[PDB]
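Presented below is the structure to which this report refers.
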Amino acid sequence: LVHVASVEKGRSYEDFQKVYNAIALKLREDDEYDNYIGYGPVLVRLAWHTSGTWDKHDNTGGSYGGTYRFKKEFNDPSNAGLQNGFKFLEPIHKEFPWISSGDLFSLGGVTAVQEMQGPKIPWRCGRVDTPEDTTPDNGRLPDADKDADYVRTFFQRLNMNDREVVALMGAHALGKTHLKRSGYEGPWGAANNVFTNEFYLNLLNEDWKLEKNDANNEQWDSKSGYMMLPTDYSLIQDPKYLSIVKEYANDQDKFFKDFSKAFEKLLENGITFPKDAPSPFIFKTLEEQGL
Ligand code: HEM
């Protein structure tokens, strides 16, 4: 199965900047969600989970088809809580009914990262909705209770290398774990709706203790009130990952550049862009537009 990007008929950068802006304005307005964290983090996670079902071996799953809109995928236990990001996007889709579902879910993540003061993420249009029977089965998203070998092997299926994995995991600066959702509880740091390299700094500099949470699962906790999942902590247990964690903890711009590339790649696995497709779009933030 080849998925060829097909530009929404007649649309160009200004149309997608208008969608960006609508997302960004709602992000600013609906600020109460999740004890005033806001919707940025869950929109980033929605973009990742809708892309991270991809299998490089047969091009099943991935962002192209926007299949999260079907009950098998929206009810994946791995996706518990993402309905909040979907509900956020619903009025955006109603205003811009021409955008595909995959383009909207992925653009939500780009818009969230950028509006949270993260790197620019180039973004390409042209995902096309595919039918209900193309929805990937549950079980393609990763478990959190595992070690570095698990994480490395998992991400090979998404064609990500060590550097790409460690960079992508930096998104855990954002938001928090919620016990009723995943069986883990707590934020990874203090700046959890501003995109920074804090995840790496906290991994290296907090005093972590291996504790059980109230769902009887182990997680790493600090006196500051932060947590790390076992898979997060694996990045400092494995010496290859550890070197890269130190690099990003010591170079904010390098993390931003590497995250941008890996996140674009994640959002584009499985898609064939014709030679004459538009170049990737770099959207202006609301701040840059004076809005
Ligand atoms: C080994 C890989 C990963 C594992 C096991 C993992 C696991 C988790 C878990 C258990 C949660 C908490 C869900 C909840 O209780 O609300 C979470 C949240 C989150 N993850 Fe991941 N994650 C992984 C990779 C990633 C990647 C690659 C990104 C995106 C680039 C990402 C972005 C997020 C975000 C932004 C949140 C916060 C959501 C919120 O606050 O609602 N994660 N992750």
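Chain A is numbered as in Swiss-Prot, which gives 71-361 for the residues shown.
The backbone N, Cα and C atoms fix where each Cβ goes, and this holds for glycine too.
Record features (Swiss-Prot):
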- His119: active site, proton acceptor (ACT_SITE)
- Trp258: active site, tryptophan radical intermediate (ACT_SITE)
- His242: heme b binding site (BINDING)
- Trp258 to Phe: Substantially diminished activity (MUTAGEN)
- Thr120 to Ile: In allele 2 (VARIANT)
- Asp219 to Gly: In allele 2 (VARIANT)
Roughly how many Å separate the Cα of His119 (active site, proton acceptor) from that of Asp219 (variant position), to the nearest whole number?
21
Recorded positions clustered about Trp258 (mutagenesis position) [Cα within 10 Å; pool: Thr120, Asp219, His242]:
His242
Restricting to the same chain and to sequence separations of six or more, state which residues have a Cβ under 8 Å from that of the residue listed as 'heme b binding site'.
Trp258, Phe269, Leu299, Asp302
Three-class DSSP secondary structure - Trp258 (mutagenesis position):
coil
Please report the number of other Cβ atoms within 10 Å of the Cβ of the residue listed as 'active site, proton acceptor'.
21
Close in space, distant in sequence - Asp219 (variant position), Cβ under 8 Å, 6 or more apart:
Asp308
Tell me the coarse DSSP state (helix, strand, coil) of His119 (active site, proton acceptor).
helix
